[PDB]
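Okay, structure first, notes after.
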Amino acid sequence: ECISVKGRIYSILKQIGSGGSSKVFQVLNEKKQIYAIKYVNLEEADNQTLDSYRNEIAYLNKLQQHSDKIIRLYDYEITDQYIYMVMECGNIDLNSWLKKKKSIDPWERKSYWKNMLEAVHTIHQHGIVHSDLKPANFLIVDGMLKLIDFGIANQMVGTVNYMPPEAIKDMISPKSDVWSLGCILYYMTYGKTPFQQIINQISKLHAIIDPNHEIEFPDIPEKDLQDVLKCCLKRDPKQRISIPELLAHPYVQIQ
Ligand SMILES: Nc1ncnc2c1ncn2[C@@H]1O[C@H](COP(=O)(O)OP(=O)(O)OP(=O)(O)O)[C@@H](O)[C@H]1O
């Protein structure tokens, strides 16, 4: 069958994943060019939800022309009943790709880390702190990671392995995103997130906020990489490294 978006027929190759009231479709336009179409049903959406959906559409549309490490939004159609978003089509999300891989090319890890910083840097430059970063938020598109959401979408099996200590103690600033990026890199380096071994979630959160629970950093060839991980995973936000600092770090600069 088909989807019309702004008077353009797209044909559905398949559904990517399988959401409820939100659905992503791999599609082709008339000229057989591939896109991804996000469909959202709005009939059960309150005003606050609608407001945040529009806000994320606004920022995604706006930040596009600043970085190609943000997913390209070509067009959208928005009424009171639904939303269609025509988007650049990616191969696979970072989480799915990591799950089926024992190791990673050291060069590729570094390259992906550059992309992530560029993307997160960009949203910071327009006042947006994501605050819920995890590998699923990134999409591989021609050997590039692209950030596919900004975490503005509201009440639309979780995970707390990427959560920064200051969010837990507070019961959040650009540094919060650095911690999570730090957990994503740690994972790509050591094959597991820092506190992955703690299956009890209440304990896990205590482990994250506990100074006396020291995070292990097994020695590796890339001593720069090791340093990046230590700097990103410093519990005190003030002591934690910023994104502009990470962009000047040897790990990302030195060939
Ligand atoms: N622009 C895009 N290009 C390619 N794939 C995409 C794009 N946007 C989203 N996807 C993929 O579509 C899938 C959507 O799955 P689904 O609708 O079940 O939601 P989810 O992301 O798995 O979780 P939730 O729906 O709860 O957010 C995800 O696996 C995601 O990687």
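We number chain A the way Swiss-Prot does; in order, the residues shown are 516-671, 684-698, 711-794.
This entry, so its header tells us, was determined using X-ray crystallography, 2.7 Å.
Each Cβ is built from the backbone N, Cα and C atoms, and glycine gets one as well.
DSSP assigns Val539 (ATP binding site) to a strand segment in the three-state reduction. Remark: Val539 (ATP binding site) has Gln530, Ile531, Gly532, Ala551, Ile552, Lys553, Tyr554 as non-local neighbours, by Cβ distance under 8 Å and separation of at least 6 in sequence. The feature ATP binding site is assigned by Swiss-Prot to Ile531, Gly532, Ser533, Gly534, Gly535, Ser536, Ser537, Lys538, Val539, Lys553.
Non-local contacts of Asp647 (active site, proton acceptor) by the CB criterion (under 8 A, 6+ apart in sequence, same chain) comprise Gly666, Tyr689, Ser719. Per Swiss-Prot, active site, proton acceptor is recorded for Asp647, and the stated evidence type is sequence analysis.
Under a cutoff of 8 A between CB atoms, and with a sequence separation of 6+ in the same chain, the neighbours of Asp664 (mutagenesis position) are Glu571, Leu575, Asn652. Here Swiss-Prot notes a mutagenesis experiment, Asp664 to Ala, with the remark: Loss of kinase activity.
With a cut-off of 8 Å between CB atoms and residues at least 6 apart in sequence, the same chain places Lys649 near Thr686 (mutagenesis position), listed in sequence order. One mutagenesis experiment catalogued in Swiss-Prot, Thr686 to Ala, is accompanied by this note: Loss of kinase activity.
Here the binding residues for ATP are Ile531, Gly532, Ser533, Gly534, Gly535, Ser536, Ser537, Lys538, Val539, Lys553. Their largest Cα to Cα distance works out to 14 Å. With respect to Cβ neighbours within 10 Å, the binding-site residues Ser533, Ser537 differ, and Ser533 shows the lowest count. The highest number of surrounding Cβ atoms within 10 Å, among the binding-site residues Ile531, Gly535, is found at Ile531.
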